[PDB]
Amino acid sequence: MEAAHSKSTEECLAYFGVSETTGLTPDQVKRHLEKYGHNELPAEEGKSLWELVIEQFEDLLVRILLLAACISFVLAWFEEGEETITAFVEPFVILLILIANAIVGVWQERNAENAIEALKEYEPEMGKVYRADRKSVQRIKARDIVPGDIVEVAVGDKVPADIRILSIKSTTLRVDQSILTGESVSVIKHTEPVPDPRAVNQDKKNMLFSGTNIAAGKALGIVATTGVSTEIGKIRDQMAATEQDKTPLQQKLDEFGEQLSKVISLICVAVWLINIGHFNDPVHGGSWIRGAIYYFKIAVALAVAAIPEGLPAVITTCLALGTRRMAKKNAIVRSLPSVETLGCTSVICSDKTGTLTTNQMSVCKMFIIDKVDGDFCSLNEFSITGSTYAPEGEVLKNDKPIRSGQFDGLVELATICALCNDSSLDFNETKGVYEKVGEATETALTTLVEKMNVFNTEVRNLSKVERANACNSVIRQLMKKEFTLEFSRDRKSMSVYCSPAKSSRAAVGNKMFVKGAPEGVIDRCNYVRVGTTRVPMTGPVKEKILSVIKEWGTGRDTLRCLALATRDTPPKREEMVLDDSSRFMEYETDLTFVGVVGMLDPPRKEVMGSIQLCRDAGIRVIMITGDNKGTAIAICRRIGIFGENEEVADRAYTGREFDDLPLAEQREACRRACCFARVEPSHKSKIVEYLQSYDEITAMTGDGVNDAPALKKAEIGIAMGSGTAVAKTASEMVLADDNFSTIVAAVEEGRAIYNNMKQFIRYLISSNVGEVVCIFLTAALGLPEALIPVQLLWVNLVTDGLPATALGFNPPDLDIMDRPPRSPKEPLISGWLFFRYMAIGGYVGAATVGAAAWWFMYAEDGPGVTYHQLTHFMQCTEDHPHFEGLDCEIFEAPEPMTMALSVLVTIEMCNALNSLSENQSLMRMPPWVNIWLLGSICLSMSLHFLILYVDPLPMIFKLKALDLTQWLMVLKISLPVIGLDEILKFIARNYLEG
Ligand SMILES: C/C=C(/C)C(=O)O[C@H]1C(C)=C2[C@H]([C@@H]1OC(=O)CCCCCCC)[C@@](C)(OC(C)=O)C[C@H](OC(=O)CCC)[C@@]1(O)[C@H]2OC(=O)[C@@]1(C)O
Ligand code: ALF
Ligand SMILES: [K+]
Ligand SMILES: [Mg+2]
């Protein structure tokens, strides 16, 4: 319950009323366990099987198609004759498709997995507590510990709950809290109060956080909070909440699915106004049962003409293809929808350590004393190449390599690094790369030697495995490490007492090798090493050294520096108390300064040009890290996020600072700041939300669990391939190769897909505007229906399907990565395109019904009932207006419809070749520029002549036509559409632009 790391240990105990020595009593554990509950994170329970099936059903797109398919039963029963058992295919097929959309859609909900579960993997099973009923410590279930009881932790343990350190038994406590800062560096705790209320995790040096593990030492503390009220418990709470929003495209489809509903609901009320021929014109005559199906039969037909149910099928297949495509470029997408959103990305938020950097400490600079004369001190600076722990680099003076051994000082520099170091390198045979063993800040020195190769020992022939410790192995031979004075906060340094090899009885030859914070170690040096000689430490030589240290640890090259010294004449081995660290400082006195090393977790090789590529595509890249501002800014200046001299004083905040800005100032800082450092997991998330409060599509790139809350928050979570499982689990996309450059490639691919997608969506829907105009006409006049929903489904699912989907392969425009991000506000159809389709809509809305009055009015090989009053009487419920009457059911012939249906099917093959572009006539847009588009159309008109000749088929769809001329008739009703369009473009391509 207690949320203070700012109180004394004595006050914290007082808080819970527990003794540091005894521990909680049974009664207290009864009440605390009561008031606070168990120490465990709640699991989010996954897919609700009744709520993944329901999501597919609740969208007017299926609601309307439902009532319709359902009304296709009310009107399915009313049919005299045996033609009622062979007239349920329509209501059948209809529903059957809504089932396919359900099945198909659902199957791709690939969040297969639990990030919350992945997180819980950080809560240990057991914990160690001290409670009143026993003197010995007890190992209980971690979920049984409560705020208030004394807990004990040590080397290897995984902190069971947020704890306030009360006492450190080891001379120091080394904790690894990357799980909350993304940094593996071990942090050194203490038990003093941290005064700042608003302190961040990176500040609570007197707290132990649930989920982190103890790198070194043993300690005693009091449990401050448990379960959901802990830092990792917060990450958990932020993940649970956040849900992904509908795609910019999905969105368009939504508003559309609403209007499309408002429209029809009015088109019907519009026919009830025109067709008041059953409310104020006729007589008694029954039409309240027969002519009553003229207000329902068109209801379930008007629906299938507005709802392009088949569009989903196209996108899904399109996206799925993109997936595998990107997967070849090394980006594994786990959710299709983000594939489209990835195209329109304006902001990429990114983690530093392990994402933009390799996360492998490296010694990149080092220097030794060169020359001394009073008041003049010159050094010998050096640079080291290599960004990995791999011994893959060479040292070099003035950008030109120089064998280290030819320099005496560097022989000692290298010796201290190898000897005063409790870590090691190691080639992982499986993964195929070297990895560190111990403190990464130390393994950096281990690798530094293998590179320095001071004794020239041959290592070129060695195995990749054994060359890992070659040069260091040698050095171990040269000197025997006796014992090592640990590191202590009071001296910020450590040491190793060593003795000359092959010397058994003598006194002389021994020496200690020291390392640590420059300031402190330097001050304890009375002599400086000059190659092999040794001269005293004067003010001029002091400041000189310091100067370079000061520059090296703050510039555009902020580096962690270590002073390296040696005590030539260490005290008598039997004159030291090796059990009292408080005495190590004096044993580390009268030292001889040797050199300085500069570390850094360097940028991945390709990040700089990747950042550039984003800049060109007008995408902003913001860095958000748990590491320190000093370091973040220096990485941004190398990565290219900041220019080398660019004033940054107002566009790079630390989490604390940022918490201090007003809400308004914050939202604003997000648009200008590009570097937020020393943040907590929530800060990352927060910044993303603000960035999203500008309608911007934001991406989050990370590899840590501290990156989880923002990954789940961005429109697109991108985890590293080498990242943590939880980060991966929370992302929509993974980088199989860890190269920040593949994000660039993925954005490209996504841009290209979004275009082509946009095409088949304005093509496959435009048709519906024609199908609806067609129906509305053939009902606002009274004419015989030329098209029935049954056919209106094949045409939209296959007939249009194949073409529409061929457009998805539209050749990606060249120079598509030099254009800014598509604005989310931008509707797919508005302006002149709204009219161009508003035009191509009316044309087909007519040319289909008119094809019907060609088999009746202008009828040659058919019922030439030239102006027989289709509008007036189609009824024929007395053959009186016709003398010689004995046949009126010709208004039901399968030919007047096989026209509109053939025209339609033929018009769409055109618009498909017309929609291969937006402002480019087919003369500049050759139809053969899309191989798959030609084949599709072939495949289309070849499916028409299938459901037109295959005996069973036309039985269900209605009867044939001979190419006589009737087909040629269908042509001069469609083909001109091409001309019409080709013109509408020139009207824009020139009158609007060019
Ligand atoms: C599917 C068929 C029809 C007829 C329809 O109702 O679509 C309108 C409509 C609701 C929109 C319009 C349609 O506008 C009309 O055709 C007006 C009605 C004329 C029919 C009456 C007989 C004369 C879309 C379809 O078409 C054309 C050709 O102008 C394009 C676009 O749609 C999209 O971006 C959706 C893509 C997923 C939307 O303007 C959209 O409104 C929006 O908010 C958008 C941005 O959604
Ligand atoms: F590795 Al980080 F913030 F978690 F840069
Ligand atoms: K997300
Ligand atoms: Mg990280």
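Note that the numbers count up from 1, one per residue, in the order the chain is shown.
According to its header, the structure was obtained by X-ray crystallography, 3.0 Å.
Each Cβ is built from the backbone N, Cα and C atoms, and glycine gets one as well.
What Swiss-Prot lists as Ca(2+) 1 binding site is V304, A305, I307, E309, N796, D800, and the listing cites experimental evidence. Under a cutoff of 8 A between CB atoms, and with a sequence separation of 6+ in the same chain, the neighbours of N796 (Ca(2+) 1 binding site) are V304, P308, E309, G310, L764, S767, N768. In the three-state DSSP scheme, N796 (Ca(2+) 1 binding site) falls into the helix class.
One mutagenesis experiment catalogued in Swiss-Prot, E309 to Q, is accompanied by this note: No loss of calcium binding. Strongly decreased rate of phosphorylation of the active site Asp residue. Interferes with conformation changes that are essential for ATP-dependent Ca(2+)transport.
Counting every protein chain shown, 23 other Cβ atoms lie within 10 Å of the Cβ of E309 (mutagenesis position). Quoted from Swiss-Prot for the published mutagenesis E309 to A: Interferes with conformation changes that are essential for ATP-dependent Ca(2+) transport.
Per Swiss-Prot, Mg(2+) binding site is recorded for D351, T353, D703, and the stated evidence type is experimental evidence. In the three-state DSSP scheme, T353 (Mg(2+) binding site) is classed as helix.
Under DSSP, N706 (ATP binding site) is assigned to coil, being neither helix nor strand in the three-state scheme. Marked as ATP binding site by Swiss-Prot on the basis of experimental evidence: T353, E442, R489, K515, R560, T625, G626, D627, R678, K684, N706.
What Swiss-Prot lists as Ca(2+) 2 binding site is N768, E771, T799, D800, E908.
Quoted from Swiss-Prot, the note on the mutagenesis of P789 to L is: Almost complete loss of Ca(2+) transport activity because of reduced Ca(2+) affinity. Here the Cβ of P789 (mutagenesis position) has 25 other Cβ atoms within 10 Å, regardless of which shown protein chain they belong to. Under the DSSP three-state reduction, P789 (mutagenesis position) is assigned to helix.
Every protein chain shown contributes to the tally, and the Cβ of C876 (mutagenesis position) ends up with 16 other Cβ atoms within 10 Å. Here the residue is the original one, while Swiss-Prot reports the published mutagenesis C876 to A with the comment Loss of ATP-dependent Ca(2+)transport.
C888 to A appears in Swiss-Prot as a mutagenesis experiment; the accompanying note says: Loss of ATP-dependent Ca(2+)transport. The Cβ of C888 (mutagenesis position) lies under 8 Å from the Cβ of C876, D879, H882, each of these being in the same chain and 6 or more residues away along the sequence.
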Excluding near sequence neighbours, so keeping only residues 6 or more apart in the same chain, what lies with its CB under 8 A of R678 (ATP binding site)?
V200, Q202, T625, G626, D627, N628, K629, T654, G655, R656
Rounded Cα-Cα span from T799 (Ca(2+) 2 binding site) to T353 (Mg(2+) binding site), Å:
52
Once near-sequence residues are set aside, which residues in the chain of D800 (Ca(2+) 1 binding site), 6 or more away, have Cβ atoms under 8 Å from its Cβ?
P308, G310, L764, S767, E908
Cβ under 6 Å from an atom of ligand 1: which of these recorded positions qualify? The list is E309, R560, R678, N706, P789, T799.
none
Those binding-site residues, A305, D351, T353, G626, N706, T799: which ones have a Cβ sitting under 6 Å from ligand 2?
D351, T353, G626, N706
Listed binding-site residues: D351, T353, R489, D703, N796. Which have a CB under 6 angstroms from an atom of ligand 4?
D351, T353, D703
Secondary structure of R560 (ATP binding site) (DSSP, helix/strand/coil):
strand
How many neighbouring Cβ atoms, not counting its own, are there within 10 Å of the Cβ of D351 (Mg(2+) binding site)?
29
Long-range Cβ environment of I307 (Ca(2+) 1 binding site), under 8 Å and at least 6 residues apart:
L61, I64, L65, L260, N768
